[PDB]
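Engineer: Below is one structure. I have some questions about it.
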There are 2 protein chains.
Amino acid sequence: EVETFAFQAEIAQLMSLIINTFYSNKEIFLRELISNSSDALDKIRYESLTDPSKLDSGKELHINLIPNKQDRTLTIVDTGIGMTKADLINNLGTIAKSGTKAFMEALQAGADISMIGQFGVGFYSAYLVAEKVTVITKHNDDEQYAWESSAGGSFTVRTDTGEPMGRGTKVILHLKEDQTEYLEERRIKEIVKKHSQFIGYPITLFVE
Amino acid sequence: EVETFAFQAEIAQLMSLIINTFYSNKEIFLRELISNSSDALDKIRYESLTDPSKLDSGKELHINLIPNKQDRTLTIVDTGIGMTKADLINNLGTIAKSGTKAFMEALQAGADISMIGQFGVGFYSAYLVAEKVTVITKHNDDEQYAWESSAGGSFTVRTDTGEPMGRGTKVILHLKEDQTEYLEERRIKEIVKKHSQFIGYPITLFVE
Ligand SMILES: COC(=O)c1c(C)n[nH]c1-c1ccco1
Ligand SMILES: COC(=O)c1c(C)n[nH]c1-c1ccco1
């Protein structure tokens, strides 16, 4: 069964700004999603120190970047803490409301889209490059879920029956037709080297 | 009763580097401690979304900066999640080991002390300016504790009987005699404005 939800007005407004504003420095989306993965990995690693069985769903803590020219997707996979259904439907949205409002205020005052990550809503920078984002995620206390949104003010969530991921989050960027440079090996390597050089987890860029 | 502990060799080595290296841009300590406070506040705010009673120990989420010329202290207080005794003695040290090692590697390779926060050990930048750091902290699942260290390879922890804080962390910087500019109103305001302008919690700078 697929459930369809309305984003809060403020988050929809943010997504439309990210989609509609002229802003050429789009490559920052990748830094933001890797940053999110690094935070999710810190969180599982911290929780494991007190409950080692939290890693029974997989010990390795890493980030993979997987381009696929045939599907026109760039996937960012981590083995971090994952997201529950409540995170997907409620918690992230309530955190995203006040971050959005601060970000909007900063932007009126001359801040730049590249600062989005300071307001805790850097995930939505995926819409610089993706016409659709699919997120597959699995938290230890919950089932594997697929969330998806092409913006336009709604998102879906369903229980995912695809390949079991163990634990973590996969963000699948369905790239806009003019953004396929982000499938290119040397372009991805360039961006990781520039913005993500000191991330404390191995980042493997897959080759096609 | 006061318990005295040895830092791991790697953390002691880091503290000695921070104390001994010539590095004039000391003001970054403040950005790092405010960043830590903002992360602790995000964590309590996130946990409250699923268990609202986590805020019974205080609803306001804020950061106060309190200079005291008579004591020569600058205190950074937050009402974030706080730290347990296990965090103080074990968990932070195990996180700090691999961050230290990456940071040391980056520094050999030409990275700068100001990047310390990327390796999750920005707390130790307090030793740029403080000859002693005292941290009073209170987590919902645990007692109020006072941790303290003047570096030299050891730290102490005791149960704190001072004024109850409700929930959060107070970092008290016993400033080096030549670092008292950090007690000055206009100097603190300058640094917050430069480095901490978009923190998503109210930061109140107390006046003397
Ligand atoms: C559907 O996924 C998300 O919304 C998401 C992921 C995968 N990481 N961070 C976020 C997020 C959303 C809002 C603030 O953070
Ligand atoms: C005694 O306090 C600490 O060590 C501390 C505080 C107060 N914030 N972050 C830290 C920390 C230490 C190591 C990595 O992070």
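Chain B is numbered as in Swiss-Prot; the shown residues are, in order, 16-223.
Even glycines carry a Cβ here, placed using N, Cα and C.
From Swiss-Prot, here are the annotated features:
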MUTAGEN   B:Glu47 to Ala  Strong ATP-binding. Strong interaction with HSF1, HIF1A, ERBB2, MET, KEAP1 and RHOBTB2. No effect on interaction with TSC1
MUTAGEN   B:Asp93 to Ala  Impaired ATP-binding. Strong interaction with HIF1A, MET, KEAP1 and RHOBTB2. Loss of interaction with HSF1 and ERBB2. Los of interaction with TSC1
MUTAGEN   B:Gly97 to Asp  Abolishes ATPase activity
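Each of the listed features needs to be described in terms of its position in the shown structure.
Structural biologist: Taking Cβ-Cβ distances under 8 Å and a sequence gap of 6 or more within the same chain, the neighbours of B:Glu47 (mutagenesis position) are B:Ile131, B:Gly132, B:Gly137, B:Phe138, B:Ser140, B:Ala141.
The Cβ neighbour count for B:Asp93 (mutagenesis position), using a 10 Å radius over every protein chain in view, is 27.
Around the Cβ of B:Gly97 (mutagenesis position), the same chain contributes B:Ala55, B:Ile59, B:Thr152, B:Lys153, B:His154, B:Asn155, B:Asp157, B:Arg182, B:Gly183, B:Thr184, each under 8 angstroms and 6 or more positions distant in sequence. DSSP assigns B:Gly97 (mutagenesis position) to coil in the three-state reduction, placing it in neither a helix nor a strand.
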